Amino acid sequence: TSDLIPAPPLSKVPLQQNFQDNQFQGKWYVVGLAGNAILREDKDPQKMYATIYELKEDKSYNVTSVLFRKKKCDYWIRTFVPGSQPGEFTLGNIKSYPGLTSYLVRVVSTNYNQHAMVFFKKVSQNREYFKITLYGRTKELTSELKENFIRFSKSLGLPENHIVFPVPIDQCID
Ligand code: CM1
């Protein structure tokens, strides 16, 4: 028995116009994180992690996230395959993940060399989850980019306690 804020209709999620797959590659730090399964937790606050996007020759992305947990670096790898329009993707090899029936990625906005906001929605064990990441080329972003991320998250039904700014760290992600 779970309770979740509903996924917003896709019409409320903008798409980055003219998406350039080659320029979005590289490392992105997660300076902000929001979603219906994201919960602030002041006692053990979320540490910053990073996600690296590499264009494979077939134009799919090989995606690697790295987090510092239990004194070690944990790597998670997935494949994002170009979806219905430039800037949208679905998950490769969905079959290999137990209980996952849909996964959508939409790049909301980016200038490529400093910041990005990406929307994700998936259905896992029949529950509909969504999150928005505020990506930075550096671990810090202006208070202006942060507020904007907050406004957008709220615009999708999320309250403040479902929006966090992971704390910068040096382990694993540099
Ligand atoms: C292990 C534990 C905590 C943790 O560290 N999880 C991180 C792992 C690294 C990437 C950030 N992230 O996004 Fe997870 O991805 C989501 C995608 C769409 C909507 C919601 C989520 C989501 N993930 C968090 C989550 O808690 N997932 C579950 C289920 C875990 C298995 C399914 N999930 O949930 C995955 C699967 C694989 C790694 C994805 C790699 C790429 C990129 C995205 C990014 O930049 O955040 O990501 C979980 O048990 O997580 C909360 O919402 C996490 O889950």
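Residues displayed in chain A correspond, in order, to Swiss-Prot positions 24-197.
Determination method: X-ray crystallography, 2.1 Å.
Note that Cβ sites are derived from N, Cα and C of the backbone, with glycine treated the same way.
Here Swiss-Prot flags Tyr72, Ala73, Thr74, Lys145, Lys154, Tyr158 as carboxymycobactin binding site. Feature annotation from Swiss-Prot assigns enterobactin binding site to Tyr126, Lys154. Here the residue is the original one, while Swiss-Prot reports the published mutagenesis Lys145 to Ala with the comment Strongly reduced affinity for catecholate-type ferric siderophores; when associated with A-154. One mutagenesis experiment named in Swiss-Prot is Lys154 to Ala, and its note says Strongly reduced affinity for catecholate-type ferric siderophores; when associated with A-145.
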For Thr74 (carboxymycobactin binding site), which of the recorded positions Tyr126, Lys145, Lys154 has the nearest Cα in space? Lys154
Specify the nearest of the recorded positions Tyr126, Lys145, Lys154 to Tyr72 (carboxymycobactin binding site), where nearness means the distance between Cα atoms. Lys154
Reduced to three states, what secondary structure does DSSP give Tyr158 (carboxymycobactin binding site)? strand
For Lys145 (mutagenesis position), the spatially nearest of the recorded positions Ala73, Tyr126, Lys154, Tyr158, using Cα atoms, is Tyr126
Tell me which residues of the chain lie with their Cβ under 8 angstroms from that of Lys154 (mutagenesis position), as long as they are six or more apart in sequence? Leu56, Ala57, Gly58, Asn59, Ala60, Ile61, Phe142, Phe143
Using a 10 Å cut-off, grab the number of neighbouring Cβ atoms around the Cβ of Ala73 (carboxymycobactin binding site), all chains included. 19
Considering the recorded positions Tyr72, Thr74, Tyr126, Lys145, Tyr158, which residue's Cβ sits among the greatest number of other Cβ atoms within 10 Å? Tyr158
Taking ligand 1 as the reference and 6 angstroms as the Cβ limit (strictly under), which recorded positions among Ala73, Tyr126, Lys145, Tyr158 are close? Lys145
Roughly how many Å separate the Cα of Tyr126 (enterobactin binding site) from that of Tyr158 (carboxymycobactin binding site), to the nearest whole number? 19
Expressed in angstrom and rounded to a whole number, the carboxymycobactin site built from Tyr72, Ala73, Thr74, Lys145, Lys154, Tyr158 spans a maximum Cα-Cα distance of 21
